[PDB]
Amino acid sequence: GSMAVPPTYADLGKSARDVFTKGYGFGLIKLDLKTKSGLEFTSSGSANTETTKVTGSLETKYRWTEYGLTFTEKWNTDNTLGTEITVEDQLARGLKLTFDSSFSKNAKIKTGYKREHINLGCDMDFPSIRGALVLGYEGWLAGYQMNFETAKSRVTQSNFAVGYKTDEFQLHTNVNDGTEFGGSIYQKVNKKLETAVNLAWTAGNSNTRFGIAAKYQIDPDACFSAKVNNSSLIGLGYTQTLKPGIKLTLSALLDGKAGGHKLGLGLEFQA
Amino acid sequence: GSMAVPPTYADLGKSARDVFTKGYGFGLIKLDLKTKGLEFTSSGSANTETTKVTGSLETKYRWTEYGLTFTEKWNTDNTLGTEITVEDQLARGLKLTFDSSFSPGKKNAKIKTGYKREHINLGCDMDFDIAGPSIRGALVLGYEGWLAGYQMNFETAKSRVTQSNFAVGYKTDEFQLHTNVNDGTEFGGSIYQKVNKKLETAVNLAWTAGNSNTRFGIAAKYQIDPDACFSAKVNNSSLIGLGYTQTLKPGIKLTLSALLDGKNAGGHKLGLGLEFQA
Ligand SMILES: CCCCCCCCCCCC
Ligand SMILES: CCCCCCCCCCCC
Ligand SMILES: CCCCCCCCCC
Ligand SMILES: CCCCCCCCCC
Ligand SMILES: CCCCCCCC
Ligand SMILES: CCCCCC
Ligand SMILES: CCCCCC
Ligand SMILES: CCCCCC
Ligand SMILES: CCCCCC
């Protein structure tokens, strides 16, 4: 983040998360194709490694910009269809509201106002409410979030986050429902290498969990990622854009200490 | 030993270091007077090469009920030093101190915030200096005896990173192997092994990027009796080092040392030390 606008609470510490999460894709062979990116068509076909289950997905996205609207369609192989309507920066400079639906309810309305040093958020779920608030002060970041159930009239979760970040170095911490502590350090050495460190421990248990990850970019269109943790789990991640259109991702998981591993492959056609 | 908590970054490879550093004290005659709640530790040392004399008066008193520790430092030259330490009050593994000192020499203060835990050992340093404030972080992880540590010093005056140090090592009480890289151009390794209760061994390794030559050292500590021990060290720079320490009675220990320039007639050094404990 190089702007004066703080990210959303859910997007807090995304840089370190991208080092651990993205670039791997274990235990799934998925084939995705997005086109006409404008009417945005997106096809997704993922096959499972453990259960050998093949599930498909076809996504359409009508987006026309001047009035700030974006329609969304997503139907999967086993019928479950949802629509998403979102207007951006029309009723106010930093206003944004969405509308959700599903098919066999799960309708949702999500409102969020962003400004310089401030990024509030509120979500209406159909019957719970989730409110979020993130404040930025000279590179620092503080955040709070509360999920409220309307029927029980009781707060479900309460997360409080503090952190400091730049485009080169990020540190974030958060407490989930009071009993869960989590921390993540992200530091990029150069344009070609990225490295993140993860920390988490639950209140009431003395033990903790830590993990390290890497993201090494050899060529502009070929990079490598590797992660590990104290649970004797290893993860390798490879990616090579074969040509501008198609982009291949091969990865593997190794169980350091029965003896079942995981292997992942991914192709990303783009026309 | 092999406690669940990893050590401080600066404390990585302390078992090997102690075989070299402690038990010697060359070229200095020192007299320490430790006294027990509060603690008044009086120190008086005289240099052998320049015949200068310094005497330090230290006052410390801890408060176990609230984890507080007060510490005062003052020497012959009018230099004052103060330190306050709180432990395990705001959190279980939390610890944070505040140092303050000035010398009629410069004046500076710093706050050192460090959180140790099972398998973790976090530590941060907020240092306010005359030149510029300096922020120094340190994280050390432990996985089944393996230790991986990192440390950075950040000169905040104008955004720059002063030193970056990456260190890995496998540590058990019977065998401690450690390696570190400093500033990306300096490498250093230590091999600590204790043969038995009576003998300890350490090996030192060091070489700099851009120079073919290396520097190594071998040390040893042999403890003849419960009240007497012997030390020895030698490096590839032709420097022999001996030391003898004997507890004469419960409250006193005597330390004799000598540094002998092995090859090329150079100035030799001799050390003597007393440690009254009362
Ligand atoms: C923190 C480093 C984790 C390394 C784990 C790799 C798995 C191999 C470990 C074999 C002993 C359990
Ligand atoms: C770096 C953050 C350190 C915060 C300490 C949290 C305390 C964890 C709970 C342990 C029992 C009090
Ligand atoms: C020029 C920006 C005007 C901002 C008004 C929007 C207020 C949203 C209140 C939550
Ligand atoms: C663990 C302490 C976190 C403080 C980070 C220091 C960043 C300030 C640089 C201006
Ligand atoms: C964990 C942060 C250590 C301080 C480094 C600050 C660099 C801006
Ligand atoms: C525009 C078609 C909407 C279908 C959603 C039920
Ligand atoms: C500053 C918020 C931390 C809460 C600890 C229970
Ligand atoms: C507890 C964090 C201290 C860092 C001061 C900037
Ligand atoms: C704590 C050492 C691992 C951090 C990435 C170099």
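Residue numbers in this text run from 1 along the chain shown.
Looking at the header, which is where the method is noted, we find X-ray crystallography, 3.2 Å.
The backbone N, Cα and C atoms fix where each Cβ goes, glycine too.
In the three-state DSSP assignment, the secondary structure recorded for B:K22 (ATP binding site) is coil. Around B:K22 (ATP binding site), no same-chain residue at least 6 positions away in sequence has a Cβ under 8 Å from its Cβ. The ATP binding site feature in Swiss-Prot is assigned to B:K14, B:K22; the stated evidence is similarity to another entry.
The NAD(+) binding site annotation in Swiss-Prot covers B:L239, B:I240, B:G241, B:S257, B:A258, B:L259, B:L260, B:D261. Cβ neighbour count for B:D261 (NAD(+) binding site) (all protein chains, 10 Å cutoff from its Cβ): 14.
Contacts of B:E72 (mutagenesis position) defined by a Cβ separation under 8 A and a same-chain sequence distance of 6+ are given as B:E58, B:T59, B:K60, B:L80, B:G81, B:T82, B:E83, in order along the sequence. For the published mutagenesis B:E72 to Q (Swiss-Prot position 73), Swiss-Prot gives the following note: Abolishes ceramide and phosphatidylcholine binding.
A strand conformation is recorded for B:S190 (mutagenesis position) in the three-state DSSP classification. According to Swiss-Prot, the mutagenesis experiment B:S190 to E (Swiss-Prot position 193) carries the following note: Conformation remains closed and prevents cytochrome c leakage.
Record note (Swiss-Prot), mutagenesis B:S190 to A (Swiss-Prot position 193): Conformation remains open and constitutively allows cytochrome c efflux. The unchanged residue is displayed. Cβ neighbour count for B:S190 (mutagenesis position): 24 (other Cβ atoms within 10 Å of its Cβ, all protein chains included).
In Swiss-Prot, a mutagenesis experiment is listed as B:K269 to R (Swiss-Prot position 274), annotated with the note Loss of PRKN-dependent monoubiquitination increases mitochondria calcium uptake, and ultimately increased apoptosis. Consequently, mitochondria are swelled with defective cristae structures. PRKN-dependent polyubiquitination is unaffected. B:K269 (mutagenesis position) is surrounded by 16 other CB atoms, counting those within 10 A of its CB over all protein chains shown. Look at B:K269 (mutagenesis position): DSSP puts it in a strand.
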Give me the sequence-ordered set of same-chain residues, not including B:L239, B:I240, B:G241, B:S257, B:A258, B:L259, B:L260, B:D261, with a C-beta within 8 angstroms of the centroid of the NAD(+) site's C-beta atoms.
B:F26, B:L242, B:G262, B:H268, B:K269
Quick one, can you pull the C-alpha distance from B:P104 to B:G105 in angstrom, nearest whole number? The 2 residues in between aren't in the model.
6
Recorded positions clustered about B:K269 (mutagenesis position) [Cα within 10 Å; pool: B:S190, B:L239, B:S257]:
B:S257
To the nearest whole angstrom, state the Cα distance for the pair B:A258 (NAD(+) binding site) and B:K14 (ATP binding site).
23
Rounded to an integer, what is the Cα-Cα distance in Å between B:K14 (ATP binding site) and B:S190 (mutagenesis position)?
10
Of all the binding-site residues given, B:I240, B:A258, B:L259, B:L260, which residue's CB has the most CB neighbours within 10 A?
B:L259
For the C-alpha pair, I'd like the distance in angstrom between B:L239 (NAD(+) binding site) and B:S190 (mutagenesis position), rounded off.
18
Out of B:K14, B:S190, B:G241, which recorded positions lie by ligand 6, with a C-beta less than 6 Å from some atom of it?
none
